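Participant: Here it is, the structure, as structure tokens.
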Amino acid sequence: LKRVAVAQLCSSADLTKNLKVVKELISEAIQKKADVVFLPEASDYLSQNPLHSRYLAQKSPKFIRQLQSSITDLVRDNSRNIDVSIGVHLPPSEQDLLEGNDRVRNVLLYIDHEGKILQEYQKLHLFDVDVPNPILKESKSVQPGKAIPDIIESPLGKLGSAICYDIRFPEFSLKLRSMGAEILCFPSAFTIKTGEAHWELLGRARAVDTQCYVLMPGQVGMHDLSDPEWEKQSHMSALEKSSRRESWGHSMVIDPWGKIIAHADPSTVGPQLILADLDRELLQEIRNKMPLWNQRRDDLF
Amino acid sequence: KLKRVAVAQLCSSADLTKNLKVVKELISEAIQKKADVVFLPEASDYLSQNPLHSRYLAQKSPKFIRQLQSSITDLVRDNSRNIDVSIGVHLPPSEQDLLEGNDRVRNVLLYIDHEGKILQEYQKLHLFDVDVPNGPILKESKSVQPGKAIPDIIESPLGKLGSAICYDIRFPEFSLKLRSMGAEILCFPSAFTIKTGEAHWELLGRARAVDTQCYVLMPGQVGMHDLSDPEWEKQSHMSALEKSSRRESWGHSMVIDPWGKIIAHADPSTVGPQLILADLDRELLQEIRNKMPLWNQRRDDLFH
Ligand SMILES: C[As](C)(=O)[O-]
Ligand SMILES: C[As](C)(=O)[O-]
């Protein structure tokens, strides 16, 4: 058995405040003897609009460097290793700007106990949706990724990584299992409407489809994305402020048979951590008994 | 603006004549309820005791199908009203199969129109070869030969129909292909086990519905099956010890909208045959696809 921690939190537009929360969760995870901690999409910030995101993305590299230092500090202080999977934003590179692509990068970092970034997964499927009872277009601020993420040989086993919308495209999850995934993660900032309808369904489905443990770290609650300093500098009227967002939470861990084995406590309000012990022998037993990957029709599909 | 579907739940025996009677009653009920199409489960002609039994019964299936074709035209004529029928049956191996040393039966999903014309015979692609958790070892491939073709989209009275069977549901790329080809409605006629049914039946149907943004129809076998066949047991020189033929199906037949909402579901208080009805809404389906345009947002540059 190996221990995973899944974090649930509520990002503001203040990267400093968000970093403090992130650090506390990582510290809690080490104290609870988790070997890896998984944090949601956009753990560095959430923004009011594309202009705001571009402004905040400039601050993200410092957030990441301070986080790297904080992990090595926490590991050394507690005398125990932990790896961190965390959703952040990155600003466009110098080359991107020259090519006329001034969009930010929605990225999932895997940072090991040495504070080294082992992977930077850039979100492949962008959330451009008329949410059933606001009209969202992530591609107005965000640039899509160019590559399928490699499987990570984590302390928990073979890990396949994805972000939010990615979960809705089953071919991605299937590919990660084909590449050797035993564990999938979907750090997310889900809406209330789609969360109530599909969050648990999609997580359990991916787990059952792929015979993988599935980790679902989610943003939760009502966000306050106000940023007086940005609002002043860009000369905003209060009428064009868009600082309210709300996220579904219900962060969970699902076993390869679709059983929810850990779930966020709905009665606790702030950031929270959930723990699960993962069983490699149960995973192997499920795959042995129902050998889906020996039964696919690759000749046709 | 709405189109009515009927989904049948039944309990097949090894007796093709008895099974036909039940199928005929359900189709009759569907026409009376003004369903445009009726969907029946996998193995609606028969279920068997073992691979040898299946091969023996499959020889009787062509007669079953001809009688069914005739029954449909008779029912259409007598009610002055059209219906199409989707039904899981078995078929014996072809001469070409036999020449290749393949005497296994075909697990096929038939689409039959109101004139009794067979429009499609989809031969099941993925076969149920699994060790059931706290259950029996099952190997469909011992009795059944896997298909070699992706089923064409059927332009049914309800809309564009993508067809699959049972175990096919567990392979998301199949349902994804059906939607890519233009499906608006998916069907998974099944004979699902108790153990896997309790765990995954509702999950898989709802998942496929929301994955593909299609209506999903799930006609299921239900109950403890009577696989008794005295004349065949005699012919096979089967002892009473070998005669213990136990099989049980999950049922819980349902219809699911493209958002994953269950809109019709079998009554759990019946273990016998029953029909459920649903009105399918084309506007809702198109609305969902418009608001979340998944098929405009895939990464074919990476997956394929
Ligand atoms: C019994 As036939 C040859 O119409 O499938
Ligand atoms: C043919 As006998 C009744 O001896 O098994």
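Sequence positions for chain A are given in Swiss-Prot numbering; the residues included correspond to 5-137, 139-306, in order.
How was it done? The header gives X-ray crystallography, 1.9 Å.
Using the three backbone atoms N, Cα and C, a Cβ is placed for every residue, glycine included.
These came from Swiss-Prot, pasted as-is:
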ACT_SITE  A:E45  active site, proton acceptor
ACT_SITE  A:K127  active site, proton donor
ACT_SITE  A:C169  active site, nucleophile
BINDING   A:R173, A:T199  substrate binding site
MUTAGEN   A:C169 to S  Abolishes enzyme activity
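Show me how these features fit into the structure around them.
Facilitator: Applying an 8 A CB threshold to same-chain residues 6+ apart, the list for A:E45 (active site, proton acceptor) reads A:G91, A:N110, A:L112, A:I168, A:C169, A:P192, A:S193, A:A194, A:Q224.
DSSP gives A:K127 (active site, proton donor) a coil state; it is part of no helix or strand.
According to its DSSP assignment, A:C169 (mutagenesis position) is helical.
All protein chains shown were included, and the count of other CB atoms within 10 Å of the CB of A:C169 (mutagenesis position) stands at 24.
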Participant: Between A:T199 (substrate binding site) and A:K127 (active site, proton donor), find the distance joining the two CA atoms and give it rounded to the nearest Å.
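Facilitator: Cα of A:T199 (substrate binding site) to Cα of A:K127 (active site, proton donor) measures 19 Å after rounding.
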Participant: Filter the recorded positions A:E45, A:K127, A:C169, A:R173 down to the ones with a Cβ under 8 Å from chain B's Cβ atoms, keeping sequence order.
Facilitator: A:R173
Participant: List, in sequence order, the same-chain residues at least six positions removed whose CB sits under 8 Å from that of A:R173 (substrate binding site)?
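Facilitator: Looking at Cβ-Cβ distances below 8 Å from A:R173 (substrate binding site), excluding near sequence neighbours, one finds A:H129, A:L207.
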Participant: Taking only same-chain residues 6+ apart in sequence, whose CB is under 8 Å from that of A:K127 (active site, proton donor), what do you get?
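Facilitator: Same-chain residues close to A:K127 (active site, proton donor) (Cβ under 8 Å, separated by 6 or more) are A:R109, A:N110, A:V111, A:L112, A:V147, A:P149, A:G150, A:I168, A:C169, A:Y170, A:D171.
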